[PDB]
Amino acid sequence: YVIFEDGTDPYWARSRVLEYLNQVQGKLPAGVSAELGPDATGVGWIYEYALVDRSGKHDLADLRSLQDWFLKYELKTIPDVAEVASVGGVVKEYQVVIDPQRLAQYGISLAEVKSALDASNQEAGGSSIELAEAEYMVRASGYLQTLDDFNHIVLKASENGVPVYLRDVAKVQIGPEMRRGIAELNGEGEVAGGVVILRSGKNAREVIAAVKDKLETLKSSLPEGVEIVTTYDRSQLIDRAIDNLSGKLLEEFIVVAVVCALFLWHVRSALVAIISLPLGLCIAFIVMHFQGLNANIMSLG
Amino acid sequence: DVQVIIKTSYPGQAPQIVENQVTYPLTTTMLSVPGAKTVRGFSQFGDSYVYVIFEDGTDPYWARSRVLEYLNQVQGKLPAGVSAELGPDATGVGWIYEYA
Amino acid sequence: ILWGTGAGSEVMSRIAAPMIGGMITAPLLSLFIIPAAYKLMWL
Amino acid sequence: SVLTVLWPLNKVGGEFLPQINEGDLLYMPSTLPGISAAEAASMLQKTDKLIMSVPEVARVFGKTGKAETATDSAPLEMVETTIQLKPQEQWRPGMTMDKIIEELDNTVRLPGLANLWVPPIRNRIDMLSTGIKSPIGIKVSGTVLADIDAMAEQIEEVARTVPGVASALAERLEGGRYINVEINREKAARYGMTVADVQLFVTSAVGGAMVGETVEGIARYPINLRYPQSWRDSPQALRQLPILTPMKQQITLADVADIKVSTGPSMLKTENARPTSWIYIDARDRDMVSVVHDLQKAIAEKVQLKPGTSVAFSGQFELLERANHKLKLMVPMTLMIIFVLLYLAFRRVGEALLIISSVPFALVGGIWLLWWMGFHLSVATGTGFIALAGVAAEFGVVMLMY
Amino acid sequence: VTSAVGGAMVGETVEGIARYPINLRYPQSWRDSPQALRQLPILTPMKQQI
Amino acid sequence: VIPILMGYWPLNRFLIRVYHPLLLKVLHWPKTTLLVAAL
């Protein structure tokens, strides 16, 4: 984590940290790559939601999948979102469990199996052959998609006969990958959810509104029995706190008005003092617009 | 407008892949770039063109150092050998002089 | 800039036409409408 | 008098901006996808031979596909030839650029190719604004590929039934032909051979993947690696395609892979991460705004919308709307500033409100001269108006002042 | 140690936009305890069982 | 603006007395008031 001294351009600091990051990629280990963080921080955790299911029907590894690969790219779009982030759930994982009795039985080494794996999940194209009058694009299938396709990973094959498949040396089962984060709702249900992270220096409230909006658009798209229970809404405080200061301003106006009113016993002059306030705000708020200041307990204060 | 192009070749790969694996992971990750208006992008025979248009009055060079940071965040995601390469310092309007 | 038409005079005409014509109906009418509705105004 | 403004108003048309004339125009034709490179060249030659046939063209630099630049993505058969023009002065004063254009239109023909004539500085600006090469263009969005293809196909049809339109085409996403090599994994295992090294005979042999590059100083030329043309002539030719197994077995490709023709995506356009399909409309005699209205209605009635599929008019009109809005509420502004600055001189709303009244007569006068000159209501005229008010109010201030 | 004992992902299934990991591991039984690892079976490049 | 707006458009006596019996008592001898102050 790289913290910068007061008043430095959030984006200069990045193009800054980027140049240096370049100077260091050579040093550090082989395959590793230092990746830049998001356009935000921990304070940017504005809105959150849990992805519950009312039917037991929907898989908890299916729920995150629905989030990581749909809800994410629908919310990411949103105006000032630095990133929507999945939390909890379970990642689907094609876990091949090797059987040693089956590896000695066929004298097949691991490095072999692993290499047999890497080479059985691709596509490729050999340009275009002109059949008929038109040019034909040429795709060639190859992706692992069926659990069956994993089972027939050719390991060892004998001329004039049976080939040894991965299935002949391991059980291939769709399984839960090791978690690094567990999300949970009340005591009622372990759930998958996401958080909406605000780009540094933007308006949380407005982003939240746009989030709510986009979420009402996307409810018609989720499976039956999935409700989006919202876990953290930052806009609540915004409201509670913004009204509080608006209350005082009015409270004070009336108070000072009535006080000036009492002393003067003359309404007109009691109000002449009064009218100093409405214009007070107007001038105050015009300056705010220009410097780039907004309403908030502190400035309203 | 201030536009920045990200070209990416995914040698010999169907459009429906280029989109899934390159043009789309790229178009979606680019709409969230500060000051981005629209993001036109389309996949091809084995190429990926992504165009990032910025809202009125943004620094042509900020938009680039901007599109550069994010481009970094995405190189890890997208396919093995592929590399998203930044476009030139111009656009289609910059086609000034030509010769045969 | 309304009449002459070389390179780019296409756009300058479209903004010269309204001004020219419009600068007849206003000055012309003003001559008659401004004394009229004015006498009728004071009294 | 202010009432007489209604007859000229109904005769004038509406464009975004006028037609600024540059002594070059590029001929771009919305052309369909299944073709070869040679067939593209011959077209490029023939076309330019006729582009060059027209009396007033000077040079013609044809082009297909892209120039070595990320700026240009144009695939082959996407013709984009730059036409150069001898000074219009030299032609006998018996026609416009529109006749020039019109001759080109009748001269080039060739269906499969809907030919569009545009001006170079304008086309590239239009393009990095909306995306549509033509001034008029409809833009259908959606999430289901085939659906927004239907809409496009329907609107393509319905669009050309409008008067002003000459050539209205709609590109079909799902319309591109493949040769499918469904590699049977089992059939592979038998011959001790992997989906990977089956594809090598597809990638290099069938195709022509560059296995590397000759280096000659600064220079750098590719190194191909391919089977002769003979085994890569047709689908059947590929079913035959010979293969040497790692166990030194001699087998055809149809042995370890069934190969079937099919269709699918030609090019996948996603504007704002949502699939889009477009339609280029071409009308050059009618009025710009008008056409969109006839189209707009010809679509609302005779073509109902699918779910998750929205249509929207794009290009020059779309840019005209963003203007109009901002442009229109400019009068409340202008007026307030004109009224207010007058309210200053005489301190009485009376003579200020009357003198302000001078303009509604200006508008009439100008809007009439607009008719006389067959000029169109453009973001140009709107600027001539906002300027007019200033001096129109000036004349109203002197008669009043004196 | 990496794959058998651990569960190193030897690659990734690709399903359109989606992308799920591919594990490669020994069953839980040989990776239960230190002792379980002392037992851990290995097939030598010379086809030895150790 | 306020002068233009002001131009365009009991308890107190008791108030005054209250402060004006302690006022003269303070001048009685200032020092002590300041001693009180410091205190």
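Quick note: numbers on chain D are straight from Swiss-Prot, i.e. 546-947, in order.
Backbone N, Cα and C atoms are what each Cβ position is placed from, and that goes for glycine too.
Copied from Swiss-Prot, the annotated features are:
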- D:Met573 to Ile: Loss of copper resistance (MUTAGEN)
- D:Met623 to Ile: Loss of copper resistance (MUTAGEN)
- D:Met640 to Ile: No change in copper resistance (MUTAGEN)
- D:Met672 to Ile: Loss of copper resistance (MUTAGEN)
- D:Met738 to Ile: No change in copper resistance (MUTAGEN)
- D:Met755 to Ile: Slight decrease in copper resistance (MUTAGEN)
- D:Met792 to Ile: No change in copper resistance (MUTAGEN)
- D:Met812 to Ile: Slight decrease in copper resistance (MUTAGEN)
- D:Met833 to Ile: Slight decrease in copper resistance (MUTAGEN)
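Proximity of D:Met623 (mutagenesis position) to non-local residues of its own chain (separation of 6 or more, Cβ distance below 8 Å) is seen for D:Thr576, D:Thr609, D:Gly610, given in sequence order. Less than 8 angstroms from a Cβ of chain A: among the mutagenesis positions D:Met640, D:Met672, D:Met738, D:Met755, D:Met792, D:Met812, that describes D:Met738, D:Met792. Across the structure, D:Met792 (mutagenesis position) and D:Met640 (mutagenesis position) are spaced 76 Å apart at their Cα atoms. Within 10 Å of the C-beta of D:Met672 (mutagenesis position) there are 20 other C-beta atoms, taking all protein chains into account. With D:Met812 (mutagenesis position) as the anchor, the candidate mutagenesis positions are D:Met573, D:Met640, D:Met755, D:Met833, and the one with the nearest CA is D:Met573. Cβ packing within 10 Å was compared across the mutagenesis positions D:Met812, D:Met833, and the lowest neighbour count falls to D:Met812. Listed in sequence order, the same-chain residues six or more apart from D:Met640 (mutagenesis position) with CB atoms under 8 A from its CB number zero; the list is none. Cβ-based neighbour count (10 Å, all protein chains) for D:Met792 (mutagenesis position) stands at 12. Counted over every protein chain shown, other Cβ atoms within 10 Å are most numerous around D:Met573 among the mutagenesis positions D:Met573, D:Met755. Residues from the set of mutagenesis positions D:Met573, D:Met623, D:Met672, D:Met755, D:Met792, D:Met812 situated with their C-beta under 8 Å of a chain B C-beta: D:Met672, D:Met812. Taking D:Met573, D:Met738, D:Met755, D:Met833 as the mutagenesis positions under consideration, the smallest Cα distance to D:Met672 (mutagenesis position) is found for D:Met573.
D:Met833 (mutagenesis position) and D:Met738 (mutagenesis position) are 62 Å apart (CA-CA, integer value).
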